[PDB]
Amino acid sequence: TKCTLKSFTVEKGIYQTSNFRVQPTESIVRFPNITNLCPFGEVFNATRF
Amino acid sequence: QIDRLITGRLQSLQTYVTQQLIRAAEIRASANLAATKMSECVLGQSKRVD
Amino acid sequence: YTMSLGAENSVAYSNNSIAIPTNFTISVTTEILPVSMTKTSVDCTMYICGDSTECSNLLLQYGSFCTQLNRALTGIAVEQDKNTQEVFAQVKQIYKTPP
Amino acid sequence: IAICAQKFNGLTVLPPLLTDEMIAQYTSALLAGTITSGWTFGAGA
Amino acid sequence: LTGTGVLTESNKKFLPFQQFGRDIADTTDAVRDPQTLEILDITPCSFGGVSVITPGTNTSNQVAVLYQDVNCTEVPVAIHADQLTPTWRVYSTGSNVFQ
Ligand SMILES: *[C@@H]1O[C@H](CO)[C@@H](O[C@@H]2O[C@H](CO)[C@@H](O)[C@H](O)[C@H]2NC(C)=O)[C@H](O)[C@H]1NC(C)=O
Ligand SMILES: *[C@@H]1O[C@H](CO)[C@@H](O)[C@H](O)[C@H]1NC(C)=O
Ligand SMILES: *[C@@H]1O[C@H](CO)[C@@H](O)[C@H](O)[C@H]1NC(C)=O
Ligand SMILES: *[C@@H]1O[C@H](CO)[C@@H](O)[C@H](O)[C@H]1NC(C)=O
């Protein structure tokens, strides 16, 4: 309340404040199931080049 | 850079002026009430309750 | 159409003729008045920059627009409470009808 | 349902200080005063 | 899509071909997990609906905190009390907890 009002002294009453209290945030990455694989198997391991 | 500053400061001035206009409308209503109160309360005797 | 203002009615005026009622009616009408709004409050930081640190840092450059908007809305809500208080809370005590 | 403060984009509706029951009680007091005393209850006792 | 928020078990019934939820302000509200066919509601992780009731600092430095429209069991999860200063965890649980 003190900083959100930009003062060191606070009068009587119910003030609405900001949100300075930060929290550490992890990261997540999500993608669909790996499907649809190329013919690389028959291209690298081909019988004859 | 000065255009950015000018836009910001002009917005601040416009906000201040609009707030002043609204507060002046409020004060105009209060002054009309006070004038009516002086007319019907000091210069006379109102039978209007409360 | 050209709207009609009302029903034409000439008054039977005369220098020695008066019209006095012989009966009456007790009419109850209804008058509706608004007294308060919904005490809306906006979280300006979350509205402009919802859960974004970089946006919040950029918004902090614009000074105290956000603060004064919040202050104006708080004033609105307090004013609505005061309006309801002044309209209704005009009786010092709480009377109750006898059985 | 049975946190709506963060579900919307930061917009909340604060409740009024006087609940509808309190407003009803106030109107009840005013109505009883008017019925049982007239205008005297406004001027004084 | 990318964003920041808290993922919670949802109650909605997405259609088989719909992927991303959306609110009226073109903002992501729920998502379908690409691997698991489960719908997760995205509730932003920020609380600005916090009011601090204080007598004048001249008189005392004891204060009370009002969290807007929450239950008293959801408070240490709404404001993430586990990742807060221990002096804020005073005002998230305890014995003086009215609703
Ligand atoms: C004044 O008007 C009232 C109604 O506005 C009259 O009361 C009516 O009287 C007749 C017979 O006397 C009844 O049939 C009606 O039912 C009454 N109406 C109501 C609403 O009670 C009254 O008689 C009138 N008085 C005079 C002197 O004209
Ligand atoms: C994705 O793969 C996991 C295991 O890797 C499986 O349990 C799940 O059912 C799969 N989902 C789809 C939509 O194929
Ligand atoms: C080719 O065969 C080898 C085994 O001899 C295998 O390890 C490799 O993965 C194969 N190539 C591809 C592209 O799968
Ligand atoms: C809060 O807890 C009470 C328990 O009495 C419950 O009835 C109510 O539904 C809860 N509120 C919400 C929003 O779930």
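By the numbers in Swiss-Prot, the shown part of chain C spans 695-793.
If you check the header, you will see the structure was determined by electron microscopy, 2.8 Å.
Just so you know, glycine gets a Cβ as well, placed from its N, Cα and C.
Record note (Swiss-Prot), natural variant C:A701 to V: In strain: Beta/B.1.351, Iota/B.1.526. The unchanged residue is displayed. Secondary structure at C:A701 (variant position), as computed by DSSP, is coil. Taking all protein chains in view, 5 other C-beta atoms sit within 10 angstroms of the C-beta of C:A701 (variant position).
Where Swiss-Prot documents C:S704 to L as a natural variant, the accompanying text is: In strain: Omicron/BA.2.12.1. Around the Cβ of C:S704 (variant position), the same chain contributes no residue under 8 angstroms that is 6 or more positions distant in sequence.
Non-local neighbourhood of C:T716 (variant position): empty, since no residue in the same chain at least six residues away has a C-beta under 8 Å from its C-beta. Quoted from Swiss-Prot, the note attached to the natural variant C:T716 to I states: In strain: Alpha/B.1.1.7.
Secondary structure at C:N764 (variant position), as computed by DSSP, is helix. Sequence-distant neighbours of C:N764 (variant position) (same chain, 6+ apart, CB under 8 A from its CB) are C:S735, C:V736, C:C738. One natural variant named in Swiss-Prot is C:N764 to K, and its note says In strain: Omicron/BA.1, Omicron/BA.2, Omicron/BA.2.12.1, Omicron/BA.2.75, Omicron/BA.4, Omicron/BA.5, Omicron/BQ.1.1, Omicron/XBB.1.5, Omicron/EG.5.1.
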Return the variant positions from the list C:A701, C:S704, C:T716, C:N764 for which some CB of chain A is under 8 Å from the residue's own CB; sequence order; 'none' if the set is empty.
-> C:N764
